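Have a look at the structure below before the remarks.
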Amino acid sequence: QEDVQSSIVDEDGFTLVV
Amino acid sequence: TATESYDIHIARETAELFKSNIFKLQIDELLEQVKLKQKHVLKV
Amino acid sequence: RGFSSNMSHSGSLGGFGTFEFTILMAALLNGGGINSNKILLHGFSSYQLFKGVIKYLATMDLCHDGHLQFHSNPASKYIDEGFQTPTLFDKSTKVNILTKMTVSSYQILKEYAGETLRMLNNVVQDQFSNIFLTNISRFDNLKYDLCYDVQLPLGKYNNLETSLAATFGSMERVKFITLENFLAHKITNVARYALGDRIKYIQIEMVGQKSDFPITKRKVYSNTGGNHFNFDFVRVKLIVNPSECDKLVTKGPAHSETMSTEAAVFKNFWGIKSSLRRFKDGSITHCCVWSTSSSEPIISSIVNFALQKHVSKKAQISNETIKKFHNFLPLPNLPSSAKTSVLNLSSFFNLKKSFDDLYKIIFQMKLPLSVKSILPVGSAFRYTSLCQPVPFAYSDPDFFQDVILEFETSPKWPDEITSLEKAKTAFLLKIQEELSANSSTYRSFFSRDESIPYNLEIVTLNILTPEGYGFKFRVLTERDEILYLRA
Amino acid sequence: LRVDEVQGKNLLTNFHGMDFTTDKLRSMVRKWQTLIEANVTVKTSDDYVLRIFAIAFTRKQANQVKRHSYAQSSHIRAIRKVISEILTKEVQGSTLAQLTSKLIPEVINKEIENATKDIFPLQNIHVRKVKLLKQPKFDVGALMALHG
Amino acid sequence: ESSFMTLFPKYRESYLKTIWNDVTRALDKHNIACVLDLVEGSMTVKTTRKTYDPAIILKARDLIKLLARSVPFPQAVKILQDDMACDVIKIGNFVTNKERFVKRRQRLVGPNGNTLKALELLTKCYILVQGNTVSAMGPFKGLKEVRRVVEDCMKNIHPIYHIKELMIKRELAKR
Amino acid sequence: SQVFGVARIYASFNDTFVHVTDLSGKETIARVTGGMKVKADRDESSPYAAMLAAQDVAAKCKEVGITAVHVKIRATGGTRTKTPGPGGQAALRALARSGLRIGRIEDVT
RNA sequence: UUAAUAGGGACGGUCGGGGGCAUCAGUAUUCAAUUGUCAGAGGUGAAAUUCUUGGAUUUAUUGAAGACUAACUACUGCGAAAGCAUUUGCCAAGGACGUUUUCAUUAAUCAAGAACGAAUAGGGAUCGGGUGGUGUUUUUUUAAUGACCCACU
């Protein structure tokens, strides 16, 4: 649970910015 | 007065200038299509 | 539009041509208003002048509610009194210009004047090819709604007192000079009083009429159509009112103590079809009660009885084409379906009533997620199902109607499409548990939906009512488009 | 209710407006809380124009220590705004036959609650009033769709 | 059928918590239903199917409105009688200044509650001023006089014309 | 089961008003008020005269055919005394004792 | 030569029934019209004044007007006071808090004169801000704003 999915969707936002 | 009907005329020309111009070019093209030639007129 | 200066009183479409157009606009350049104000100016463009003519023809009546006064030798003055005839009256020459026009030709001319005026008021789409480059009078089946083929074998003149139901004596030769003028006027009156508000407009056509004949003859001689008069047959062309055409009861005068004039014209006009009825509001009226048909409208029967009663016993009215177009409709397995009119949608209404009986029961069930919407998107809800909805006829593919189902906006919807559609599935399992729990008259099961590519987990809820109809339920959420555009 | 078309001791009627009791709006306004109201005017599918109302009251929670628990007056600028788009997405589609049917189980009030929860939750919220002003035309034929 | 309900502040809460039994005793004499909500802080009276005369629920409304503004209960139970008329006077919407509101409230009650009690002798009424309200029970013309004097006291009209005026009117009725 | 209307008692000061109307409300029936049946000008809102006028209104009600009714009580309100009169109870008591039917009444102050 | 718990200035998230301008909702009152209806209606301690069968009162409908934001509304918040409570938008402005930003005593108090106005140190509560959280909740939605509560200032 949470922390890992927040890391993955954190990487998804990393793809959202650039 | 003349200024009031002048404003009505300019406002109405503003209201119909679009289809007046495009429909006017349609008038030029269609009257270019349906025009009689003069040599047939002298012929009759 | 087939409009010309030719005599429309002979059963043609005309009376108003280019010459009457130029007299009309030339009269508009010398007034035209009610208080003799000028409608058109000499400094206008041809769109402004022509638009003023179409606006005058669309807005100002010259037949019933007014006429136009003008001077050929002084301002044009519109008068609000009509002579029950298309009236365009010169004072200098005392000539009514529109004498060649009939009443229906002027009402149809005003109708095309209003259609054309609305097309000139369109500022989005182009109507140039519509107004000036489209032929509507090439085919009457496109121009008109109905066309009745009327055969009239009238023979000679001395046969007319035996073949015409009316009397063509001296006075009809005085006012109505020919046979075809009193014929078109008479059939126009019988058909106009016969239908009334079931239609909107009508033209009567003498098919096969001629205006040319050689120098070796005195007049046009003919023998075709069973008579020696200048037509083959008579076509009845009809512009149909959609709101009042297929009603069961042709309305007549109200029944009172003393018989009025209109009740004598009514009962004289219908005879055995003239009757009395208490309406729904309790009014006792003279009327006519008819029967609808899925093969033909009532209008053919009214024109048939009116022309075979009041014009000629030898008339042969035929329109089998519209009978074919009604007959190629798939006749649904319903009681009195053959005696059901084409505009009736009562089976769709019964599916709507059974759907609302379903809607009240399902829409008030208790759930962990409250239903946002139960929205029908079926073809039978937009009345386009190719087969009309028959109870218990499940073999048709338009039987199960699709219904959109929406729950409350809640974060209980997962972030993966298979578990999302399986959550919709388990929600439909709770719906089926309540439905089979307490509404066992409604039958139900589950099916797959694989018409959407690569989403094999869509499960539709199929419900069969004791009214004999079936629905498939599908669920739409707000997480859907996020996952699809996400994908 | 609004009276439209009769047939011989058989008179249909149309919706005219939603009303609320006296006592309860005199009852629901408690001391030491925050009163929030809203309205908008909008055109529907057929061009019925209605001014809807919306009233909103704040609740207290479990284990609250203080006695008042008001809002912060910038939440209220947000919550009045948040409600406003929820009102417009509901309306202008599939009029009173479905719209009044949405009003009866107060699904829309729960939809308000589904969005308001991220700011400050609330209590009883109702719409409490609706009115009609701009019905276009009679339309007896579509009025007979509700009739059987 | 009919459901009348009102609220209460939380300092009255313990008192009504102690006497709600006698509330539903004087209330059960008239065959009415009632519930007490703690988390709302409300009292709700509702009619039963076994009621004799329904109109008393209006009185019951006033009665729980009497408990809405902290009226003592043996004084409050007079409203169920026939010859009783009551009045809650809301005095909030007159002055924006809280200072002048204290000036006119303290001016109304007078020093030591004398002048207020004077009204309770001049109108022969029970008057219990609760914050932004003024409680009045008793005769009907007495309620006309109390509402007249209070609604003239929230303005700049000095009440000595009312004490002296009803002082005249009491002695003229003696004669 | 019954025919229904609204009675709409307007209990004001110095007189109390009643007018039993139809369910639409625009059509009134048998209005006659309390001050009519007394000539003293002081007891126009008394409960004793309120019982007399409401008995007469209940008399003319069943004489037409109306058998059941609701009521909407109404004090003066607005900027006024906001409180129902004495005979507003006595109007409601006299018609209920007459034998009419009552259900779900409300306030329109 | 420092950068005062002297003063002043800058920025950030803000805060306010703070001001100026604009827009809008609500019912009430009065008046006019239409409908049902038809001898009384206002008023006082009663008297008296007032209205009325061209129908008074009331009912239901519509328009108009000016006025205001009823419960919540507090020993709360703002303004130097005079004063400031409908939605929404614009326009500057203000303080506090935060700050490892800037000048450097530029300061404090007051006749004359100006404008506006009739003319000692704890206890508890609460407002605004900030910070910490072996904290909760909204979270079957990945996250996360927000509220809540403990503690500090």
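Residues 38-212, in that order, are what chain E shows, numbered as in Swiss-Prot.
Any Cβ shown, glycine's included, is placed from N, Cα and C.
For the mutagenesis of E:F45 to L, Swiss-Prot gives this note: In temperature-sensitive mutant KRR1-18; grows normally at 25 degrees Celsius but fails to grow at 35 degrees Celsius; when associated with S-95 and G-207. The structure shown keeps the original residue. For the mutagenesis of E:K66 to N, Swiss-Prot gives this note: In temperature-sensitive mutant KRR1-17; grows normally at 25 degrees Celsius but fails to grow at 35 degrees Celsius; when associated with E-20; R-162 and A-261. The structure shown keeps the original residue. For the published mutagenesis E:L95 to S, Swiss-Prot gives the following note: In temperature-sensitive mutant KRR1-18; grows normally at 25 degrees Celsius but fails to grow at 35 degrees Celsius; when associated with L-45 and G-207. Per Swiss-Prot, domain 'KH' is recorded for E:122-192. The note that Swiss-Prot attaches to the published mutagenesis E:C162 to R is: In temperature-sensitive mutant KRR1-17; grows normally at 25 degrees Celsius but fails to grow at 35 degrees Celsius; when associated with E-20; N-66 and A-261. The mutagenesis experiment E:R207 to G is recorded by Swiss-Prot, whose note states: In temperature-sensitive mutant KRR1-18; grows normally at 25 degrees Celsius but fails to grow at 35 degrees Celsius; when associated with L-45 and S-95.
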In sequence order, what residues of the same chain, 6+ apart, have a Cβ less than 8 Å from the Cβ of E:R207 (mutagenesis position)?
E:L159
Within the domain 'KH' (E:122-192), residues counted as helix, strand or coil by DSSP:
38 helix, 17 strand, 16 coil
For E:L95 (mutagenesis position), identify the closest of the mutagenesis positions E:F45, E:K66, E:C162, judging by Cα separation.
E:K66
Taking Cβ distances under 8 Å as the criterion, give the subset of the mutagenesis positions E:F45, E:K66, E:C162, E:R207 near chain F, ordered by sequence.
none
Have a look around E:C162 (mutagenesis position) and count the other CB atoms within 10 A of its CB, chains all included.
20
Please list, in sequence order, the residues in the chain of E:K66 (mutagenesis position) that are at least six apart in sequence and whose C-beta is under 8 Å away from its C-beta.
E:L117
Return the count of C-beta atoms lying within 10 angstroms of the C-beta of E:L95 (mutagenesis position), excluding that atom itself.
18
Cα-to-Cα gap, E:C162 (mutagenesis position) vs E:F45 (mutagenesis position), nearest whole Å:
24
Work out the three-state DSSP category of E:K66 (mutagenesis position).
coil
Once the chains shown are all counted, how many other Cβ atoms turn up within 10 Å of the Cβ of E:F45 (mutagenesis position)?
21
